[PDB]
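What follows is a structure written as structure tokens; I'll ask about it next.
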Amino acid sequence: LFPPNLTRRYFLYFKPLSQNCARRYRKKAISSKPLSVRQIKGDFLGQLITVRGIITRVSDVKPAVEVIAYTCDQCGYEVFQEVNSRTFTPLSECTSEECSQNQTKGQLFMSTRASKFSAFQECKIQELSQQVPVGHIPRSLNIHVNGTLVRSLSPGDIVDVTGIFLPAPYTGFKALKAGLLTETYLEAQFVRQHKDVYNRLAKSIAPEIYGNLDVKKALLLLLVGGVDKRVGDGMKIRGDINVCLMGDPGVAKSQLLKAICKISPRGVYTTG
Amino acid sequence: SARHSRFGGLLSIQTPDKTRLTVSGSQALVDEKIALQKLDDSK
Amino acid sequence: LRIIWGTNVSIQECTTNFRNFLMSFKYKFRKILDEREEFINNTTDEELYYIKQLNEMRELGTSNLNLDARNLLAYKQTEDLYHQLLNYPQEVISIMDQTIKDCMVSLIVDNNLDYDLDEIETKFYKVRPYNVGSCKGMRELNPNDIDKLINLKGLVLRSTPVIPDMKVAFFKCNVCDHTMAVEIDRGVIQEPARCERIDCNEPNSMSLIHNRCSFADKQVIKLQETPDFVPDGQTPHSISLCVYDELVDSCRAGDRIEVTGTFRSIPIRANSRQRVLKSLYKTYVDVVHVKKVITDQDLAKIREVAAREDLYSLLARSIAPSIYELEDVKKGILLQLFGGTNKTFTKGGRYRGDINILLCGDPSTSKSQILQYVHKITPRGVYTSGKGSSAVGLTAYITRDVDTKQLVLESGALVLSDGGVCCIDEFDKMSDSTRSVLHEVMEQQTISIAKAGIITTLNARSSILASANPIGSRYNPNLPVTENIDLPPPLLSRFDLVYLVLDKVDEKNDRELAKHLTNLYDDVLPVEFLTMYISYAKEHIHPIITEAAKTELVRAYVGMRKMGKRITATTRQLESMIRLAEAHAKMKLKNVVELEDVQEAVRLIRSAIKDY
Amino acid sequence: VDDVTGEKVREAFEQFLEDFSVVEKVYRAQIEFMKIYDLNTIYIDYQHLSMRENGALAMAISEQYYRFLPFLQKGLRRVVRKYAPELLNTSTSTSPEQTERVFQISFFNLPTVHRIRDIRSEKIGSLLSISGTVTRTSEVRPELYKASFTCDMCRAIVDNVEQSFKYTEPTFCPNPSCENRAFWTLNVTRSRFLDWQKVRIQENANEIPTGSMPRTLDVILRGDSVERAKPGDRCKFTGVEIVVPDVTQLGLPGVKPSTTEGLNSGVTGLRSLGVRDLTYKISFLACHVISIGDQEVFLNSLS
DNA sequence: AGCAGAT
DNA sequence: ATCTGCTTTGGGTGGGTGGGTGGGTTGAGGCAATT
Ligand SMILES: Nc1ncnc2c1ncn2[C@@H]1O[C@H](COP(=O)(O)OP(=O)(O)OP(=O)(O)O)[C@@H](O)[C@H]1O
Ligand SMILES: Nc1ncnc2c1ncn2[C@@H]1O[C@H](COP(=O)(O)OP(=O)(O)OP(=O)(O)O)[C@@H](O)[C@H]1O
Ligand SMILES: [Mg+2]
Ligand SMILES: [Mg+2]
Ligand SMILES: [Zn+2]
Ligand SMILES: [Zn+2]
Ligand SMILES: [Zn+2]
């Protein structure tokens, strides 16, 4: 009566073959072996592979239609259509047995309340700096996330995405024009994310320079930034301690900035 | 209908026999003569 | 039998349930539900609530009824109705609207009132539910919520112009001139294949008269989430809304609003030629409710404060409580806020009633504080810093609308301060063109722009309260004010008062200031009362000069001239004195200028001429 | 089928234009004045309309101006025929080209004036006044008003083809023997054109809520009301609020059809619109414009 | 390939 | 009901007598005004 996908309330994913388990049983694990975007070639299409990189863009979640439910304004029946492509052509005429037998021309109309939607999200994965060859520029690869895997990727994370490498055929005229070149993407299936007190703290702020106790103490005071800012009379005294380093070139200014900016949780490093 | 055309209220009227027909429109959601009039007019 | 599609809940039971809820319901049920029964009174809680709300609506002629969801949970009958509203908002809202209309007509029918029934029959009635559950997040909207009532808190970002949405189509024949209106269903016109007239049954002779159809108001808004909802600090996401009928233009850009609507989703066509649709569905919110987050008694209170003997120092202290020991500056600023009388003259030019004050001195002292306070108090005004890209801009400038790709004339800060105080924080660093437009404003009180094919003049009747800093690290008393200020003599000659607030190092003064500052870690007035008082006086009172005031003004000006050959005072000081006296009269709410007003004005002007 | 309401509204209009006075007749004189100087627009004070007929006639025109406007033009022509028969024809040798004047009715002095931000869709097709500061003005172009075609095969002629918002051609030749239905050629000699200018206005600065971008609108002028608005002026237009369809979708000869994130979906299902939708815009049709902001010749001007 | 038109 | 026929995406394998208020957006080079 209705497609099997309509009543499904679960999503199925494949966890790759772990390296340790493959070595235990004397086998090679292609799925769990990491690859760069460069190594993912055209002969890997249709396989279960893993990619290593940093995510550079994640789109907003949105509903992608799997099964469309229509209704007949005359027959009182409901039709179901399956969509497995970027585009589709909606039904406009009833195909129910009653309509055909009676010949009544009842228009079919869409109903979003009865259809089936799956959360959709599109991401982008870029090569790491250490993976690009000499005198080359990094490349990027699209990723599709469906079901309960959404919101598991954010820009800036270094991840080992495991997915199915598939093409994305064009449709209609664009397919005719495009020739035999094909776009590709990855169907995400599994994601692995990568990882006397004053004097002591000051000396530990940056051990690779020659000690500057006063500067380090002031920088720690900046970092903590303790303040009671509750004037409540219209405005309040500024609640941050600002520090400026000014020195002739040769002293560790940039190193101090880099260290103090890495330590802080919200540190942002910029150049004038 | 007080609401706009795209509000999207759907109906299910029960015939004397156990079959359900589908009508669209708030007026149908409220009334039955309007539902039958729309049924006739939609032919 | 009528049943909602896909469910097993009758419409008739829903209608009767909500009718019973409306005709009989009391706030005491809500109070007991929220565990506040001990606060129940004996008159308001025991009286019918929504019946009173319907009666008042009929009296005022309005139609929209603001409904709170919890009240449905308060009544035993309507728990299922509340859940259905939260799960099938469209049909439930429809039956609610019809029940409201039916009970409205039934009230008049039963109470045999003299009110006209035809007028009631003509009205479309509506309900606007709100507070339908804990507000969710824009990032937490999954496909499970499609066609379900949700609550969103976000910051408005833009709003498109009103869109005409079609309700009823209008068709006319080309051989019989017969017209009939056909309703619309989900954006499809059921246009006829032939006239409904038996005599003229000609087929395919229908035309759409676009201007005789019926249209409804639609508008598309863009919403962005609140700062506190951002988990790490990334770019906030954006969701699109749709508002119909009386909610159109219900919120302006930059407002914080809480919106209740149905999370809907619509297919997108691949191209404007075929019927192919993209598999990805686009979401939006169909809004049903939006919330944003003088009286005789006020007049009597204003008279009571006005009659106070110590009114002047009271207002001066209340202007900027946190500042310490700047009585003269506060008094001058208080006079500036009220503003002198404005004169409309025949056989003569216009004479400005504004007061321009320059707050110049060392950087240590408090000067931006006073400008911020004045901005807060002023009923109209802007805050700006010269050579500041953040500020809107001091002069009207022609630009191109990025959203619509059109040319629009945008008024600058000075024009937007019309009738108010425009505080310019950094007067020292200003472009020469900016200093030219400022001269034109303070002189002619208008800004003229004649570029991009447009020749227009904009009123800029705004006061100015600027601040200045010395060229170096401190003010040198030996040199004159002009050399330190780094402003043209033509420019600093136009301010009615010039205040030299200097941080001379004194043991006592530093002691007092430090004590005040550390302690921060004589009644005063709330800012709202001050602004309402200022607006009332500025809108209603118009003091006039008298013979005694005329004598004192002439005598004071002559005395201030005779002090000097060096020219101690000029005719500018006379205009400053008359304006200050008028402002002082305004502050007392007096309609006349007495000897005391002119005397106060001279004391401030003479002191201002003094250290300056 | 005649429009019974339309005919009666015309009859009341004629009575207004013959018996009104304030004690001499006002509009009777103006028609005479128009006859001497050879003008086209006839100006009517809205306030003058309210007093007569207990105010009933004023409401009918104001509420539904698009519907009743053609009947008003019929009413004026009759009153023009009784007292100034020569005026109807447009103004050494016998001139052959004396067509029929294309009159315009201008109204002013409405009780209220609306802001741009207060324009809604409930007033479409009604008469009202608005105020805004002009920002751009187009160039005067000839607008087709009463097209005249000729059949390509039998050389027949079709005259007075009312034009909608898009180019329109006849669908049925008046020659019984002819079979042409969709083949015509325009005849610009017999066609009547009207002047046409597009003016863009935006709300006044003082009416803008603080820190809000301005609203805008597009006004269309015709006839003698052209070039009466210069950019930067603060004008007060009086016309009829209309809705203009997207003519590209409706199907034009030689044209291929084709803020809101895709939510601006139009209405569909029309015969001309095969699978496309028709979207609409709010516009204006002004009939009156007011801008808020040699010895012998000079002497004659003075009273 | 979907939709717009003539026999 | 069947047969006949045009046009996309967006892009230079349509163009500049269709333009840039129909979108394709960085890079370089010349000119006035600002300095
Ligand atoms: N005390 C120190 N101990 C070790 N290395 C130091 C020390 N002071 C400076 N250096 C070295 O000096 C080199 C230059 O320092 P850095 O780039 O941080 O600052 P800078 O040269 O003064 O800055 P700028 O780029 O603004 O001219 C760095 O390699 C840093 O390692
Ligand atoms: N009554 C007061 N007298 C003097 N200084 C004060 C007083 N109250 C506050 N201050 C100081 O003034 C500061 C606010 O003034 P602000 O910093 O804007 O000075 P300014 O002279 O207007 O300008 P600049 O930014 O160049 O210093 C407060 O942070 C406090 O340090
Ligand atoms: Mg450095
Ligand atoms: Mg300051
Ligand atoms: Zn059917
Ligand atoms: Zn007909
Ligand atoms: Zn013919």
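All chain C residue numbers match Swiss-Prot; in order, they span 177-469, 501-728, 739-781, 789-836.
For this deposited structure, the header notes the method as electron microscopy, 3.2 Å.
Including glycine, each Cβ sits where the backbone N, Cα and C put it.
As listed in Swiss-Prot for this protein:
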type: BINDING; residues: C:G568, C:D569, C:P570, C:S571, C:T572, C:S573, C:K574, C:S575; note: ATP binding site
type: DOMAIN; residues: C:518-725; note: domain 'MCM'
type: MUTAGEN; residues: C:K574 to A; note: Loss of MCM2-7 complex helicase activity
Out of the binding-site residues I have (C:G568, C:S571, C:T572, C:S573, C:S575), which ones have their Cβ sitting under 6 Å from ligand 5?
none
For the recorded ATP site, whose residues are C:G568, C:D569, C:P570, C:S571, C:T572, C:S573, C:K574, C:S575, find every other residue on that chain with a C-beta no more than 8 angstroms from the centre of their C-beta atoms, and list them by sequence position.
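Same chain, not in C:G568, C:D569, C:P570, C:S571, C:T572, C:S573, C:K574, C:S575, Cβ within 8 Å: C:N676, C:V708, C:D710.
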Excluding near sequence neighbours, so keeping only residues 6 or more apart in the same chain, what lies with its CB under 8 A of C:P570 (ATP binding site)?
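Same-chain residues close to C:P570 (ATP binding site) (Cβ under 8 Å, separated by 6 or more) are C:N676, C:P677, C:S680.
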On the three-state reduction of DSSP, what should I expect for C:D569 (ATP binding site)?
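Looking at the DSSP assignment, C:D569 (ATP binding site) belongs to neither helix nor strand, so coil.
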May I ask which residues of the same chain, at least 6 positions away in sequence, place their Cβ under 8 angstroms from the Cβ of C:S571 (ATP binding site)?
C:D710
Please report how many Å separate the Cα atom of C:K574 (mutagenesis position) from that of C:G568 (ATP binding site), as a whole number.
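Answer for this pair: 8 Å between alpha carbons.
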When DSSP states are folded down to helix, strand and coil, where does C:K574 (mutagenesis position) land?
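Coil, per DSSP.
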Tell me which recorded positions (C:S571, C:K574, C:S575) have a Cβ under 6 A from ligand 4; sequence order is fine.
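Near ligand 4, sequence order: C:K574, C:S575.
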Specify the count of other C-beta atoms within 10 Å of the C-beta of C:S573 (ATP binding site).
19
